Amino acid sequence: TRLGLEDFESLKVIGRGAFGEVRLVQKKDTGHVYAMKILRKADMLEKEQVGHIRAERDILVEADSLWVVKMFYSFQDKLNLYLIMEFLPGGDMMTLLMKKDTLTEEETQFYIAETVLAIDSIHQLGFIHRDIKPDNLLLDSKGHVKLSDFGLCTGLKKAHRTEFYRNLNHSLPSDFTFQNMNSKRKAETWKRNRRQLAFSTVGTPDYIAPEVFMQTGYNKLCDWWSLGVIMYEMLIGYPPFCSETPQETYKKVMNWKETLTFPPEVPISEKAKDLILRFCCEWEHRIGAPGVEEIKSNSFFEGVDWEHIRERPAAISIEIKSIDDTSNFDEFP
Ligand SMILES: Nc1ncnc2c1ncn2[C@@H]1O[C@H](COP(=O)(O)OP(=O)(O)NP(=O)(O)O)[C@@H](O)[C@H]1O
Ligand SMILES: [Mg+2]
């Protein structure tokens, strides 16, 4: 009665995470195509926590947001967790940035605006996405944004945990060589190491708001900090605080007042710079604190409708030629 692995045929691996993989699959009796996310139980939190997260996830499924990938089934065996969801053939934003290097301000405006709406919708339903970054942003067949399935793997990467930095002081970094590289060279290093970073079970705090590592605690506004980091990366080519090691990156994040700068040779608008600085400041004055409308009325979103954006042409046309077209994903061996 309940569906299991045998009811599906794996067609191709289309994504890899630190703690599992995502496959394109075909439901045998129907021929319909789906994405199947597989997570290894041995990498997961304890069974009780996993069960409570899956239970609360069905609230999100029930709400059926435009802005979250549609999830149809979930099952498990002794090894793995499985989630069957709609296949979104536009690929993820990390891979898109890999192919384009940077986006125009108009392209950026579009993706950020849709992501503002996506993040706000999960916040309205009581969820904090504590891992906003380009590999966790998907594009559907019309090029519009959806959040991939989230919640189970939050904070599991070693470098995403406070404990990882225990005896490391918050003093300024020391990678003076790296720091004095031109922007183009920073961008190249970031790109060269990007995929490995996504698959790493260690990772970095490049996208994590500073208060997340503070004893003081944090709130839903941490997501807006992450979005700001993504916005900077879309325009400049790498997130503001990237380094050769997660330790330096952490030091750069904690010292954002000194380390968050725009390279002199890179073209970026005054509006874009201002918004990035409103996203990436201390949470008490961070844009969005009194409500999402403060974000939406930012001068950088000047042309944005915000009622009809998801119902109008997307910034970039997804070029696919079949419903099982995997050309917007990397190959996996
Ligand atoms: N529904 C989907 N349609 C198409 N590709 C997908 C889909 N879900 C995931 N992928 C691909 O697989 C990649 C990784 O899946 P992802 O959902 O991020 O799992 P994860 O990274 O292993 N765990 P998590 O920390 O929860 O994100 C994505 O960024 C895509 O490239
Ligand atoms: Mg992921």
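The residue numbers of chain A are those assigned by Swiss-Prot, with the residues present covering 82-414 sequentially.
According to its header, this structure was worked out by X-ray crystallography, 2.2 Å.
Note: Cβ is positioned from N, Cα and C throughout, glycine not excepted.
Per Swiss-Prot, the feature active site, proton acceptor maps to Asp212; the stated evidence is sequence analysis. Residues near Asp212 (active site, proton acceptor) in space but far in sequence (CB under 8 A, at least 6 apart, same chain), listed by position: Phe231, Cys234, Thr235, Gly236, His241, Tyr288, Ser307.
Sequence annotations record features per position, and here Swiss-Prot assigns ATP binding site to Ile95, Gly96, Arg97, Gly98, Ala99, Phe100, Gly101, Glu102, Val103, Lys118. Cβ contacts within 10 Å of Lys118 (mutagenesis position), excluding its own Cβ and spanning all protein chains shown: 22.
Annotation source Swiss-Prot lists domain 'Protein kinase' at 89-382, citing sequence analysis.
Looking at Swiss-Prot, the entry for mutagenesis of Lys118 to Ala says: Loss of autophosphorylation and kinase activity. Look at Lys118 (mutagenesis position): DSSP puts it in a strand.
Quoted from Swiss-Prot, the note on mutagenesis experiment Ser281 to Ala is: Loss of autophosphorylation and kinase activity. In three-state terms derived from DSSP, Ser281 (mutagenesis position) belongs to neither a helical nor a strand segment and is classed as coil. If you take the C-beta of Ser281 (mutagenesis position) and look for same-chain residues 6 or more apart in sequence within under 8 angstroms, you find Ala99, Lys238.
Residues near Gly101 (ATP binding site) in space but far in sequence (CB under 8 A, at least 6 apart, same chain), listed by position: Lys118, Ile119, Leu120, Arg121, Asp124, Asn161, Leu162. The binding-site residues examined here are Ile95, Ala99, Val103; by Cβ neighbour count within 10 Å, the least packed of them is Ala99. There are 15 other CB atoms within 10 A of the CB of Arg97 (ATP binding site), with all protein chains counted.
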